[PDB]
Amino acid sequence: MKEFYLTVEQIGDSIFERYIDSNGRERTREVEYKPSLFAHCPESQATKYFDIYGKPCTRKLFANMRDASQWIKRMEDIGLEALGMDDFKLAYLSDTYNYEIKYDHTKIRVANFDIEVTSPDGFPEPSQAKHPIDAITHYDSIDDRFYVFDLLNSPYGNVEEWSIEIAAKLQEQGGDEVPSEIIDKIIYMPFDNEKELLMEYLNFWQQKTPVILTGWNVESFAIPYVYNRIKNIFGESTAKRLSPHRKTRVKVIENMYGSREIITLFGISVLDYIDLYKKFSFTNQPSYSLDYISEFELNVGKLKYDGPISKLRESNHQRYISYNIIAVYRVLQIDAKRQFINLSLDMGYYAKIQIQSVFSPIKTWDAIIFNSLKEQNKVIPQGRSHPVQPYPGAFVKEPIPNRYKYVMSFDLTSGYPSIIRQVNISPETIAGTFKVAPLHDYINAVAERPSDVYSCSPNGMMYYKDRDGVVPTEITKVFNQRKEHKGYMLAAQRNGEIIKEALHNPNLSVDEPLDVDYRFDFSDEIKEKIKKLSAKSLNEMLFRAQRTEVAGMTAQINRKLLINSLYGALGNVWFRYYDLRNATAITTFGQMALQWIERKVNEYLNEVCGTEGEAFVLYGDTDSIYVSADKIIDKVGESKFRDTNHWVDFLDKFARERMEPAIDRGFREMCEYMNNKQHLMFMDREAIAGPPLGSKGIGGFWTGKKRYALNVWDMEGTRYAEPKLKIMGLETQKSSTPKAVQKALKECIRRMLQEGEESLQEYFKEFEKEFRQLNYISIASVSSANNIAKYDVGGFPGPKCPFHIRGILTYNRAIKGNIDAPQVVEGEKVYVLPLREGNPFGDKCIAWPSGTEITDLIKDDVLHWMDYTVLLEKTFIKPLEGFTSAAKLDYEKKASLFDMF
DNA sequence: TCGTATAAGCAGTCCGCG
DNA sequence: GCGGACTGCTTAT
Ligand SMILES: [Ca+2]
Ligand SMILES: [Ca+2]
Ligand SMILES: [Ca+2]
Ligand SMILES: [Ca+2]
Ligand SMILES: [Ca+2]
Ligand SMILES: [Ca+2]
């Protein structure tokens, strides 16, 4: 096989590399790598090395990495650019793996672990590590085994061995329901004392040294706790055995409001799954407890027990250990679905970076661009200091608040990356400037043509047309990968709808799910077999189709994230190729394209309807337009349609055969006007929306910018079995809105869009009457809690104290003295409830940690003093009033003359 | 919240508005 | 009461 790296580190003048050799075996080596850097030189000096602007360079080979580093400093002292890859391990990888890396994940050791620590005096601080580690479960991907290290004897209690037989049994048998599929993969090891547990763990770690290390909060809790505990008991040198090169570093993480410390383990790549999830999941969750995320992702029940966790080990050690094991498995189950480890490995090896660097698009793109240029013997520029400066972004059209019956939407495929490619926007392709006219003169095609030589953006920038820049070239490669995976995702989505249709008529029989690839549209043969299948087999196929769709979504949306973050990196001062001329060239061109094509679509539709000056485009944001189709539907007559799906086909056909060709012609003219390198503005139809045929549903509505709702029948070629609500920005989409309120507001919207005013009125009346029975957690608001200390004046609200912070301070007073009650953590999220006048907490609200029940001693009082009237008005009635006034209807029936009878 | 970008919505505080 | 200046938080893109 071809060799590939696992990890790489610089330690002084040595590179330390773990790698898989040509026989598929893990190896480690120390290499005294001699890096090269570059300086500009005279023309007469013959070289093969040139900077990105074509200026000749001489290569300087250093005796060691420390010499290169000192050379860079002295070059700053002189005032001259020091060119080349200053991160030497990236140069090492580039030299050592000078080909497209083909990696074999089965050879990479991925470890997933979790520890338990009993603590009677509140949260066990990792930096202190003053309590015994009483359980470790460590899963190894190569052995496919869960290794369990169990402490039987502790100052906080002596206990019996955990029983795998009881673990396996059902909850209803008194067991722990550890999944049967992992029961045989558990290797259980009990210990008399913590010292021998820990020494054994280190010996094990030496044998099975993680390459990728993950888990839930491992970077912030598990790793620092284990490191600092071993340090306290045995000393530093022993603690550093967690690094295969015996080197670690205490690493301070800073933000605007304080800082914390992590432990960097040299020769390990730590990918904490909580951070993978936050970056790549495209969710914003009320809570990030493993319990909460597992429930959301997997539909598994909460891991239930009696009493506080601080007494779980001594009261029920059996369950204590079983829940440690299940916690580890939960993360593997989330990854099986979401596939973020797979994503990270793909991106990391593509870029030739340390795998943990996938969190930084700046590092990722610096490595991609360096490797690309190095192939052509070109030399990268030195990074420079820049002050942070604002710059302008996208155009967003102000909609007229209203109901909108029939809507068709279009938007650009990979908008900003396509602009980069079309205009040829790159550091080394800047050709000059031209004198800019007001943006509207370009939009209306009345400004002078910018250039007859170079490719232009309306911000005044001109670019070379004779060859692609390195940014367009590399962004295209990742864009093409994105396109492939989006295709797989959309096929899986279409296949899912075929299964849902067939579930209307499930056959009474015993049979199996078909063995099919859900990434490709089902053949006619597969479709015929599906119509004969039972509900059980269809349901299992639907689940598999939906897992394939999720796998496709992860691959495509995060490749989209990566290329969009290259645009964004151009406006970040730490990026080697930072340049606000290029960032604004992209955003300003985007503004023009949107309003240019708005004009063209309006002109086109006014033409086919024989009107003048009528506005068919009702809204747009960044690179999308929403088109009113009422007049198109009315030109045929609603009476002519057999059913909903009939007019959806008609609009689908109109969009593809009439609108898109008009859109394409409009952008071809704009490309020539700007003299761009290549026409890449491709604005595909997205949504087809309207009410069910013959209903009183309103179809859709807008309240304002970034706030709308549409009843969609077809989305990018997916024809739904049942219409789907596309709701953007409204309170149903906000993590701050209470769960039960999201649900009720969504049903009100469904009724508005599908059934009409009377249906909405019936549902409102009922919700208002019954909502006081809703569980308190379901009706709590949610907020992040920053700067709690800033607003704490003697345990009371200081000036301008935010409502949610006030709630936290109220909580802090109510639990004072207790080292047992849960503390609210700075920067994490809280549930919030209003309180009726004259309550015992002495203020108008209370907040507590999100994803948890409020502690029992104040729970009853909170439940008794909850202000349901305020909660209803603020979270439900206010937003609904906004939706309904925008849609021009009433959520409460108005009086009439018929009331006289 | 260590980790690419800007535009823009709503909740709430503080206080003016005769 | 509303709305402007401001902070805080959370979306759409
Ligand atoms: Ca635990
Ligand atoms: Ca787009
Ligand atoms: Ca699209
Ligand atoms: Ca059937
Ligand atoms: Ca869009
Ligand atoms: Ca009480």
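Including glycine, each Cβ sits where the backbone N, Cα and C put it.
The feature Mg(2+) 3 binding site is assigned by Swiss-Prot to A:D411, A:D623. According to Swiss-Prot, the feature Mg(2+) 4 binding site maps to A:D411, A:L412, A:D623. Among the sequence features in Swiss-Prot, the mutagenesis site A:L561 to A is noted as follows: No effect on the ability to recognize damaged DNA. Increase in probability of nucleotide incorporation. According to Swiss-Prot, the mutagenesis experiment A:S565 to G carries this note: Increased incorporation efficiency of correct dNMPs; when associated with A-567. Looking at Swiss-Prot, the entry for mutagenesis of A:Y567 to A says: Inserts both dCMP and dAMP opposite 8-oxoG rapidly and with equal efficiency. 100-fold increase of dAMP and dGMP when situated opposite guanidinohydantoin. Increased incorporation efficiency of correct dNMPs; when associated with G-565. What Swiss-Prot says about the mutagenesis result for A:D621 to A is this: Drastic decrease in the efficiency of incorporation of dGMP. Looking at Swiss-Prot, you'll find the mutagenesis A:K706 to A noted as follows: Almost complete loss of polymerase activity. The mutagenesis experiment A:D714 to A is recorded by Swiss-Prot, whose note states: Complete loss of viral replication.
Sequence features annotated in Swiss-Prot and their locations in the structure.
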residue : record                : Cβ neighbours (10 Å)
A:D411  : Mg(2+) 3 binding site : 20
A:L412  : Mg(2+) 4 binding site : 23
A:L561  : mutagenesis position  : 15
A:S565  : mutagenesis position  : 17
A:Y567  : mutagenesis position  : 22
A:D621  : mutagenesis position  : 18
A:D623  : Mg(2+) 3 binding site : 23
A:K706  : mutagenesis position  : 13
A:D714  : mutagenesis position  : 22
Smallest Cα-Cα separation from A:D411 (Mg(2+) 3 binding site) among the mutagenesis positions A:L561, A:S565, A:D621, A:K706, A:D714 is shown by A:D621
If you measure from the Cα of A:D714 (mutagenesis position), which of the recorded positions A:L412, A:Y567, A:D621, A:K706 is the nearest?
-> A:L412
Cα-Cα, A:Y567 (mutagenesis position) versus A:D621 (mutagenesis position), nearest Å, comes out at 18
Between the C-alpha atoms of A:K706 (mutagenesis position) and A:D621 (mutagenesis position), the distance in angstrom, to the nearest integer, is 8
Euclidean distance between Cα atoms of A:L412 (Mg(2+) 4 binding site) and A:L561 (mutagenesis position), Å = 15
Compute the mean position of the Cβ atoms of A:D411, A:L412, A:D623, which form the recorded Mg(2+) 4 site, and then list in sequence order the other residues of that chain whose Cβ is within 8 Å of it.
-> A:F410, A:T413, A:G415, A:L594, A:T622, A:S624, A:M683
In three-state DSSP terms, A:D621 (mutagenesis position) is classed as strand
